[PDB]
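**Student:** Let me begin by handing over the structure; questions about it come next.
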Amino acid sequence: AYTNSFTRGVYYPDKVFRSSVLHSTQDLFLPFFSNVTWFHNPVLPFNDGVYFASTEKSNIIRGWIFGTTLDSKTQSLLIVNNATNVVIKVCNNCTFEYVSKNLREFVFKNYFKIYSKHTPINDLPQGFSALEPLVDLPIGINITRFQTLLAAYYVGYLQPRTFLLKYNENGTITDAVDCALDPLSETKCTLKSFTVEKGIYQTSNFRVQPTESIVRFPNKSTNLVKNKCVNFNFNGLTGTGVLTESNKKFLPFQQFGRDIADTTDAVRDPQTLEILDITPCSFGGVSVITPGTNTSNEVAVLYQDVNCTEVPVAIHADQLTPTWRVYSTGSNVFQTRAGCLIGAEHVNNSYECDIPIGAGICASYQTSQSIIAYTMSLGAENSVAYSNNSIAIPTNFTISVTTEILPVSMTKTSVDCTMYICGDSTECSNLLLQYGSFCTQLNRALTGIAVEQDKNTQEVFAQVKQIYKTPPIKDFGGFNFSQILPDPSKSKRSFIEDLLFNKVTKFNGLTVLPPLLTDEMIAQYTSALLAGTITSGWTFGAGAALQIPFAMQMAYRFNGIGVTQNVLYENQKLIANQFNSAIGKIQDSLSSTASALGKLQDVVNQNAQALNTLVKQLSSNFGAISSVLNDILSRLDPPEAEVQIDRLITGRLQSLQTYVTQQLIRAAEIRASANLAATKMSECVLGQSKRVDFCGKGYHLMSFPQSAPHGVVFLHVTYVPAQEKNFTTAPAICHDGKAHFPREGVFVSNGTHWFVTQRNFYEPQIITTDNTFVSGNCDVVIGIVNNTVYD
Amino acid sequence: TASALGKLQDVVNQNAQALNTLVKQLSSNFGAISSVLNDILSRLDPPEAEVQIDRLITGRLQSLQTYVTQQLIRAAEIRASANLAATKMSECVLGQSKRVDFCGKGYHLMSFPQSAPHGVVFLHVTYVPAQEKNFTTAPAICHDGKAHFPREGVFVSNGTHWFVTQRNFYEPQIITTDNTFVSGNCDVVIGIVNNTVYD
Amino acid sequence: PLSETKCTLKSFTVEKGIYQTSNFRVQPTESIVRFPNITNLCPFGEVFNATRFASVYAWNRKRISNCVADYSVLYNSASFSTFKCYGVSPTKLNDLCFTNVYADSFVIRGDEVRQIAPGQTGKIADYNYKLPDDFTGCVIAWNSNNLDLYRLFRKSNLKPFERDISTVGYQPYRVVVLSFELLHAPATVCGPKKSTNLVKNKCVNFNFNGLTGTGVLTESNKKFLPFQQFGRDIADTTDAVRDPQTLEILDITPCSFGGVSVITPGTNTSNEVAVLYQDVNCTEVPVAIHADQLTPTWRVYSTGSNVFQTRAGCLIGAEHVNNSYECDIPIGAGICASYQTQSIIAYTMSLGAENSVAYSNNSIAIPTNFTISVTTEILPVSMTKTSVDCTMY
Amino acid sequence: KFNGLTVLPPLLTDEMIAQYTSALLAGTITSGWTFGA
Amino acid sequence: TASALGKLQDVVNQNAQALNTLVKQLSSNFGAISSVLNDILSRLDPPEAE
Ligand SMILES: *[C@@H]1O[C@H](CO)[C@@H](O)[C@H](O)[C@H]1NC(C)=O
Ligand SMILES: *[C@@H]1O[C@H](CO)[C@@H](O)[C@H](O)[C@H]1NC(C)=O
Ligand SMILES: *[C@@H]1O[C@H](CO)[C@@H](O)[C@H](O)[C@H]1NC(C)=O
Ligand SMILES: *[C@@H]1O[C@H](CO)[C@@H](O)[C@H](O)[C@H]1NC(C)=O
Ligand SMILES: *[C@@H]1O[C@H](CO)[C@@H](O)[C@H](O)[C@H]1NC(C)=O
Ligand SMILES: *[C@@H]1O[C@H](CO)[C@@H](O)[C@H](O)[C@H]1NC(C)=O
Ligand SMILES: *[C@@H]1O[C@H](CO)[C@@H](O)[C@H](O)[C@H]1NC(C)=O
Ligand SMILES: *[C@@H]1O[C@H](CO)[C@@H](O)[C@H](O)[C@H]1NC(C)=O
Ligand SMILES: *[C@@H]1O[C@H](CO)[C@@H](O)[C@H](O)[C@H]1NC(C)=O
Ligand SMILES: *[C@@H]1O[C@H](CO)[C@@H](O)[C@H](O)[C@H]1NC(C)=O
Ligand SMILES: *[C@@H]1O[C@H](CO)[C@@H](O)[C@H](O)[C@H]1NC(C)=O
Ligand SMILES: *[C@@H]1O[C@H](CO)[C@@H](O)[C@H](O)[C@H]1NC(C)=O
Ligand SMILES: *[C@@H]1O[C@H](CO)[C@@H](O)[C@H](O)[C@H]1NC(C)=O
Ligand SMILES: *[C@@H]1O[C@H](CO)[C@@H](O)[C@H](O)[C@H]1NC(C)=O
Ligand SMILES: *[C@@H]1O[C@H](CO)[C@@H](O)[C@H](O)[C@H]1NC(C)=O
Ligand SMILES: *[C@@H]1O[C@H](CO)[C@@H](O)[C@H](O)[C@H]1NC(C)=O
Ligand SMILES: *[C@@H]1O[C@H](CO)[C@@H](O)[C@H](O)[C@H]1NC(C)=O
Ligand SMILES: *[C@@H]1O[C@H](CO)[C@@H](O)[C@H](O)[C@H]1NC(C)=O
Ligand SMILES: *[C@@H]1O[C@H](CO)[C@@H](O)[C@H](O)[C@H]1NC(C)=O
């Protein structure tokens with residue numbers, strides 16, 4: 001009888017307290033969802049370590065016996081528990097002695113370590129319970145078999161498997177992940193987290209192992225094997241690859257062929273005058289494609305650059321868990337240009353890309369729900385009804401507000417060079433003094449980056465000479481502006497600014513310098529810019545601020561984009577309502593989703609990852625006897641302590657140099673982004689921009705700035721036509737033998753009558769010498785149309 | 001003012017300091033018994049001179065790599081600055097720019113180039129209003145039940161009379177059909193006022 | 001501080017600004033050694049003075065724990081021909097504390113004496129007795145010709161620390177190897193080091209079972225399990241330690257440190273400076289700046305009436321001013337410093353003159369005049385074409 | 001690919017890039033800047 | 001003509017040259033007595049092979 005072990009049998013790997021930390025350890029652990037034999041007397045082998053489970057209340061089981069032969073000729077160990085006493089012996093010829101409804105778990109491993117746990121239960125239960133160490137017997141005995149002294153118990157065997165342990169605030173293990181259970185758990189272990197976001201993650205490395213070794217010597221030699229990755233040995237040079245027939249013709253005195261980069265590609269075998277190619281056997285990456293962890297646990301596996309029929313072989317599929325073997329076969333394979341994709345159903349339909357794979361292939365979690373792989377769709381097919389006498393003219397419009405987010409600055413991290421490399425060590429400092437001024441160079445570069453961050457922030461935000469305030473009367477012609485104007489009733493930031501700020505959320509020589517401008521000052525600058533823009537248009541940026549009603553400012557903007565002011569003057573209420581609705585939609589989207597500020601989240605995550613890597617680089621030996629400078633100094637003499645300290649110094653100096661170089665490149669990127677943001681605030685906010693798609697999609701009317709953690713957000717108010725109608729158009733109108741052309745507009749016809757209308761809004765007008773101008777005769781213009789012109 | 005050209009002097013100082021650090025890096029032992037190849041070779045046999053020379057080679061190669069990486073980053077920054085300068089020469093100098101604050105504060109009239117050590121200097125001539133006056137304004141004018149809007153400018157009032165003026169300079173004009181156009185009626189415009197339009 | 005700034009800048013003239021000159025550090029005040037109170041003398045007599053030693057192919061092994069070893073007698077004894085230690089220095093045995101000791105004793109020939117070392121091969125060093133490449137211990141060899149079997153061969157080379165039993169320079173030399181266990185475990189075999197008292201809330205140099213360090217020891221409320229001896233943080237660094245003599249958990253906080261910046265105007269203007277101690281309270285500034293070991297001029301910038309606590313650190317030597325002006329020398333968190341009536345003043349930077357535009361729905365401001373302004377813009381274009389001959393360099 | 005070197009294919013194929021450019025050309029020819037606005 | 005599209009060809013050449021240099025760097029001894037890992041392992045002892 002076999003029973004599923006669920007996820008039980010996890011003990012404490014070491015005696016080190018940990019709290020609120022995810023720690024990955026490598027030791028002998030019971031595999032998750034394994035099979036344990038159920039005995040309902042028998043002698044069983046020990047292997048590496050034994051997990052014992054008992055479900056009893058009457059305490060039938062009393063002890064254990066361990067050994068090899070269990071009858072003389074060796075030492076056998078024995079444990080017996082009676083009443084409130086426990087006796088352990090290695091018996092005579094005794095060399096050791098020790099005296100010290102219910103589910104009891106025990107773990108025995110070889111020094112003999114015994115971990116124990118006791119729980120109440122009401123059929124192995126489903127749950128988690130860590131095992132605290134209880135017994136450590138200094139025996140040094142070889143055990144390969146054991147038996148139980150007494151009616152039902154479970155026996156399982158431990159294996160060398162890596163686990164990711166989760167510690168709570170009180171130091172008790174709550175959850176764990178078996179890194180070799182399935183691709184999802186491997187992804188969790190690689191990400192060092194229990195939650196995985198949607199996407200593709202490169203987790204593993206796949207390589208074909210050699211199957212046999214062949215040696216060929218000229219007249220101890222073996223027979224050559226073709227079409228198999230083998231460990232060959234021709235003459236004097238060794239290698240691993242696949243030997244196949246080749247059409248190359250070597251010269252009689254030549255034995256090997258080299259590629260352009262000094263790489264051997266063909267070899268002539270010594271026994272026979274034959275040339276064999278050498279191709280490396282398959283290798284590549286193994287990536288896991290998953291949706292959100294809380295969405296589904298289904299995953300797909302992609303093996304880059306491998307034939308899809310050789311995936312099961314050379315991946316040790318037979319040596320992996322049965323859970324992983326699902327992702328090697330199953331008639332659900334798909335050979336793409338990137339590689340063989342297993343676990344995703346191929347769909348002939350095309351949708352928008354969700355998770356890219358390569359060569360136009362995308363995967364998604366769509367309909368039962370399963371992973372589907374398809375070819376990405378470039379968009380909706382369209383065909384413009386083009387003709388030489390038809391024009392489409394809009395009759396309505398929509399006011400749309402879009403959002404753009406740009407990073408501006410970073411966190412000013414300052415790394416104490418000497419404290420990081422040789423912290424609290426005079427000998428280490430003296431040894432480091434021989435390396436010149438690398439340390440001063442690193443400090444200077446970091447200081448330059450820190451100053452550049454403040455320069456970026458000042459350039460982006462400090463663009464207004466004075467501080468402007470909105471009047472107490474907010475009669476702005478129907479426009480609300482209350483969502484973006486500052487709220488003094490509470491850090492006097494606006495509602496949207498608060499949403500943005502809430503959306504995004506010191507030792508070994510590492511420090512963080514505060515920015516020169518505080519969030520309150522940045523909010524003050526943004527409020528001044530908003531007040532100036534609302535009250536004076538672009539006059540505040542051109543010079544002294546000149547007040548103007550907001551309706552007249554919007555009329556200015558429409559005239560600038562090419563629409564007459566009357567459109568605003570008798571569509572004012574509709575335009576104001578559309579603007580208010582757009583602002584409300586922006587607020588709702590910001591309050592709902594959290595991926596809008598991913599541009600700033602990426603910068604924060606990159607900086608945090610770099611800092612964490614720098615911190616973790618201090619635990620490496622770099623070839624030394626230990627990674628602790630104090631331990632090296634207290635253990636070794638100066639003649640050898642110097643060598644160990646030199647190794648550590650070289651490693652840590654290399655780590656610091658790498659960190660500084662990466663920080664410099666990232667700072668260059670952030671400075672470019674800050675320059676772009678400064679230009680956008682100068683052009684979109686302080687004026688009206690005619691550049692296409694610079695200040696959002698559509699005809700840009702205006703823009704509003706907001707401050708976000710280490711960045712600026714632009715709300716781009718634009719004009720977009722909505723409904724269009726067909727009309728018949730003519731390049732010119734012939735009235736009295738002279739061609740007529742419109743001053744500003746197009747000629748259109750509803751079927752019987754001809755009018756002149758503006759480009760971006762349908763407004764027919766009587767053709768008149770005030771609307772048109774005369775130029776030339778009617779015999780030159782192609783497509784002229786006879787009509788009359790009013791006078 | 002001596003510190004007017006600090007942008008170019010910063011580049012000069014950075015390059016000079018990098019070169020000075022690279023030169024001073026030759027005085028470091030890097031773990032060897034001495035920083036002089038000639039002294040090492042004259043004092044020691046090839047078996048140990050090899051170790052000393054290897055230490056010196058490693059140190060000096062690391063110094064060169066650091067210097068070259070810093071120089072590459074600085075060169076990329078200078079290339080970005082040169083591209084910006086070329087764009088400014090094309091737009092501000094060879095034409096009139098409508099971009100705000102691209103060619104100086106104010107309404108950019110024109111610009112002049114001058115040379116400087118490893119740099120270019122732009123003298124931006126711009127227009128800036130100086131003195132401003134208050135006026136009463138209306139969105140449109142009612143004359144005969146029809147709304148009149150200015151062709152180019154705004155309506156202003158000195159207290160009793162209504163004129164039409166351009167945006168950036170006060171120049172009152174008689175409100176006529178030459179500078180006003182008719183569109184719509186008087187019942188829809190918000191804030192319309194009553195006046196006369198001369199024919 | 002001004003002369004220190006000059007020394008760091010390698011110049012006799014210092015431009016106006018704030019410069020990073022030196023570093024802040026609190027020196028330890030007390031030395032703490034805490035060892036278990038074990039009076040059991042470690043029994044090395046049964047290992048060293050034993051009359052009968054087993055053969056080389058059946059080398060005798062003994063395990064030592066729960067004792068206070070004294071290697072000074074063995075080191076000072078002249079009865080040992082050679083005493084070679086590899087992972088630990090001979091003189092640091094008296095100070096270091098181990099967990100377990102393995103004593104392996106046998107008898108070999110003088111030629112094979114040199115073969116008892118890591119990374120060695122031979123008749124005995126490869127087919128009879130092996131040592132790990134990272135062996136940590138000491139080998140003691142001495143002749144016994146005046147005081148008082150080799151294996152031929154086998155199938156292959158036995159793995160280190162494995163014993164298999166199946167089926168002039170010629171004088172006998174007794175060889176005893178003491179291998180120390182350095183695994184992650186509570187220390188058990190210590191040396192004869194006298195323990196001291198325990199002091200808290202002080203920057204001290206502690207020593208818990210050989211775990212050297214420096215920091216401030218404070219009582220913590222961590223829920224340590226009975227088998228847990230110490231704790232680690234997110235960065236895998238020691239955070240709490242259990243007292244070897246008392247079931248008490250002590251939190252370790254490293255002694256205070258930070259940066260020291262000097263804010264000065266031009267030397268042509270004034271010789272007065274201000275000092276900023278980054279990320280530290282103003283209470284610990286004088287006690288750790290070594291003022292009573294520094295020059296009398298350095299004592300001025302350690303205390304005084306002009307002490308300002310800012311978000312960027314503690315500012316000493318600058319007078320706080322309620323008014324706000326344009327920034328002159330930045331400090332952090334909106335704080336700026338300047339040289340004005342003169343002395344160094346610290347204030348909050350001003351963002352500009354306040355203004356309110358007289359907005360209304362029927363009023364417009366129109367210019368009547370204008371001005372023509374010419375402004376200067378400077379952009380770098382190129383650098384110096386420097387080529388360095390790497391081979392000749 | 002001999003010593004751990006791999007070349008990942010681009011997500012967008014040459015045919016897809018050509019389709020983008022053809023759509024842009026068709027929109028420009030038959031509509032002007034209205035398709036972009 | 002032939003030099004019209006040199007901008008893209010320069011990028012291709014730079015990438016190819018960088019890859020070629022990276023692969024070619026595997027033939028250098030870097031101070032060791034041999035550049036072949038298998039030869040070093042089969043010819044030296046672990047104390048020096050390390
Ligand atoms: C492992 O256990 C499961 C569940 O009890 C069972 O279905 C399966 O047959 C077992 N495996 C073997 C090899 O018996
Ligand atoms: C324990 O003894 C068995 C029986 O010969 C043997 O096969 C095994 O290798 C031994 N294990 C150890 C660690 O000595
Ligand atoms: C942790 O300890 C605290 C004691 O303050 C207790 O309230 C809490 O329930 C404990 N949590 C767990 C998971 O044991
Ligand atoms: C080597 O010996 C084999 C024996 O069968 C023979 O076939 C082959 O031709 C020989 N090659 C040379 C080069 O002598
Ligand atoms: C996402 O997954 C985490 C992990 O359990 C869960 O706590 C969270 O509620 C999930 N999100 C949603 C919206 O359900
Ligand atoms: C992969 O293996 C199949 C085996 O049927 C073979 O036909 C094919 O040529 C191989 N290569 C590719 C790229 O499919
Ligand atoms: C999917 O499309 C391919 C064309 O490449 C076709 O051969 C196949 O029959 C289609 N499958 C289905 C289920 O329609
Ligand atoms: C334009 O659309 C709005 C709604 O978006 C609608 O209320 C209005 O009536 C439309 N105008 C015309 C002329 O159709
Ligand atoms: C603006 O919108 C708010 C709701 O967001 C509303 O309470 C208010 O009355 C509106 N008008 C003004 C002038 O604030
Ligand atoms: C204009 O006419 C074409 C063809 O008659 C038609 O496809 C198109 O939809 C029409 N436009 C509108 C706005 O209806
Ligand atoms: C448009 O083209 C058609 C031919 O397709 C031609 O008959 C007609 O005259 C043309 N009209 C104009 C206005 O060019
Ligand atoms: C316009 O009138 C307001 C109302 O007090 C005043 O504040 C402002 O200074 C006036 N404008 C000018 C240019 O004087
Ligand atoms: C301006 O607002 C006032 C309300 O205080 C109103 O009476 C007046 O008609 C408005 N004038 C214009 C031109 O909007
Ligand atoms: C006995 O052991 C002691 C160490 O305490 C040593 O000094 C002495 O030489 C030993 N006796 C002999 C005969 O070696
Ligand atoms: C000796 O150490 C024990 C802990 O092992 C402690 O309880 C006891 O108080 C100590 N006694 C003295 C005198 O130090
Ligand atoms: C200091 O400044 C004054 C002008 O205020 C100048 O005359 C003098 O030469 C300067 N000192 C030096 C050493 O240059
Ligand atoms: C000063 O000490 C207090 C507690 O006494 C604590 O906030 C922190 O350690 C220090 N504060 C600052 C701002 O450095
Ligand atoms: C002036 O400074 C003192 C000293 O901190 C402070 O208590 C007081 O509130 C300040 N006065 C004003 C008006 O800020
Ligand atoms: C305009 O300003 C200039 C000086 O810049 C002055 O000479 C001129 O009289 C002013 N004109 C008016 C109308 O105020």
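Here, residue 1 is simply the first one shown, and the rest follow in order.
Structure method, as recorded: electron microscopy, 2.8 Å.
Cβ atoms here come from the backbone N, Cα and C positions, even for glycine.
Listed in Swiss-Prot as a mutagenesis experiment, A:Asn81 to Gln (Swiss-Prot position 121) is described as follows: Partial loss of biliverdin affinity. A:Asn219 to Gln (Swiss-Prot position 331) appears in Swiss-Prot as a mutagenesis experiment; the accompanying note says: Reduced viral infectivity. What Swiss-Prot notes for the published mutagenesis of A:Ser364 to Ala (Swiss-Prot position 673) is this: No effect on O-glycosylation by host GALNT1. A natural variant is reported in Swiss-Prot for this position, A:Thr55 to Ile (Swiss-Prot position 95), and the note states: In strain: Iota/B.1.526, Mu/B.1.621, B.1.1.318, Omicron/BA.1. Natural variation at this site is recorded by Swiss-Prot as A:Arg62 to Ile (Swiss-Prot position 102), annotated: In strain: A23.1. Here the residue is the original one, but Swiss-Prot notes a natural variant at this spot, A:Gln304 to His (Swiss-Prot position 613): In strain: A23.1. Looking at Swiss-Prot, you'll find the natural variant A:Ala344 to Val (Swiss-Prot position 653) noted as follows: In strain: 19B/501Y. Listed in Swiss-Prot as a natural variant, A:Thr395 to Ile (Swiss-Prot position 716) is described as follows: In strain: Alpha/B.1.1.7. Record note (Swiss-Prot), natural variant A:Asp602 to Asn (Swiss-Prot position 950): In strain: Delta/B.1.617.2, Mu/B.1.621. The unchanged residue is displayed. One natural variant named in Swiss-Prot is A:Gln606 to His (Swiss-Prot position 954), and its note says In strain: Omicron/BA.1, Omicron/BA.2, Omicron/BA.2.12.1, Omicron/BA.2.75, Omicron/BA.4, Omicron/BA.5, Omicron/BQ.1.1, Omicron/XBB.1.5, Omicron/EG.5.1. In Swiss-Prot, the entry for natural variant A:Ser634 to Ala (Swiss-Prot position 982) states: In strain: Alpha/B.1.1.7. The structure shown retains the original residue.
Would you situate these features in the structure and describe their surroundings?
**Tutor:** Within the same chain, residues at least 6 positions away in sequence whose Cβ sits under 8 Å from that of A:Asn81 (mutagenesis position) are A:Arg62, A:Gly63, A:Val87.
If you take the C-beta of A:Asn219 (mutagenesis position) and look for same-chain residues 6 or more apart in sequence within under 8 angstroms, you find A:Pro270, A:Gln271.
The number of other Cβ atoms within 10 Å of the Cβ belonging to A:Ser364 (mutagenesis position), over all protein chains shown, comes to 18.
Taken residue by residue with DSSP, A:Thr55 (variant position) is part of a strand. The number of other CB atoms found within 10 A of the CB of A:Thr55 (variant position), across every protein chain shown, is 15.
Using a 10 Å Cβ-Cβ cutoff, A:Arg62 (variant position) registers 12 neighbours. Taken residue by residue with DSSP, A:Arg62 (variant position) is part of neither helix nor strand, so it is coil.
Less than 8 angstroms from the CB of A:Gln304 (variant position) sit A:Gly284, A:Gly285, A:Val286, A:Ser287, A:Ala338, A:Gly339, each of them six or more residues away in the same chain.
In the three-state DSSP scheme, A:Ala344 (variant position) is classed as coil. Within 10 Å of the C-beta atom of A:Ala344 (variant position) sit 27 other C-beta atoms, taking all shown protein chains into account.
Taking Cβ-Cβ distances under 8 Å and a sequence gap of 6 or more within the same chain, the neighbours of A:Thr395 (variant position) are A:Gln723, A:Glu724, A:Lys725, A:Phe761, A:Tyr762.
Taking Cβ-Cβ distances under 8 Å and a sequence gap of 6 or more within the same chain, A:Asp602 (variant position) has no neighbours at all.
In this structure, A:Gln606 (variant position) is part of a helix by DSSP. Within the same chain, residues at least 6 positions away in sequence whose Cβ sits under 8 Å from that of A:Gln606 (variant position) are A:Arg666.
If you take the C-beta of A:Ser634 (variant position) and look for same-chain residues 6 or more apart in sequence within under 8 angstroms, you find none.
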**Student:** Using the alpha carbons only, what distance in Å do you get between A:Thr55 (variant position) and A:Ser364 (mutagenesis position) once rounded?
**Tutor:** 45
**Student:** Going by Cβ pairs closer than 8 Å, show me which of the variant positions A:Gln304, A:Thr395, A:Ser634 neighbour chain D.
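**Tutor:** Correct list, in sequence order: A:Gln304.
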**Student:** Could you round the CA separation between A:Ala344 (variant position) and A:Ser364 (mutagenesis position) to a whole angstrom and send it over?
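**Tutor:** Here the two Cα atoms are 9 Å apart.
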**Student:** Under a three-state reading of DSSP, tell me whether A:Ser364 (mutagenesis position) is helix, strand or coil.
**Tutor:** strand
**Student:** For A:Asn81 (mutagenesis position), what is the secondary structure by DSSP, using just helix, strand and coil?
**Tutor:** strand
**Student:** Sort A:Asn219 (mutagenesis position) into helix, strand or coil using the DSSP assignment.
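**Tutor:** DSSP call for A:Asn219 (mutagenesis position): coil, neither helix nor strand.
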**Student:** For the variant positions A:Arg62, A:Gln304, A:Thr395, A:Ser634, which residues show a Cβ-Cβ distance under 8 Å to chain C?
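**Tutor:** Checking chain C against the variant positions, the residues within range (Cβ-Cβ under 8 Å) are A:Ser634.
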**Student:** Tell me, by DSSP, whether A:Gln304 (variant position) is helix, strand or coil?
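**Tutor:** Note: A:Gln304 (variant position) is in a strand by DSSP.
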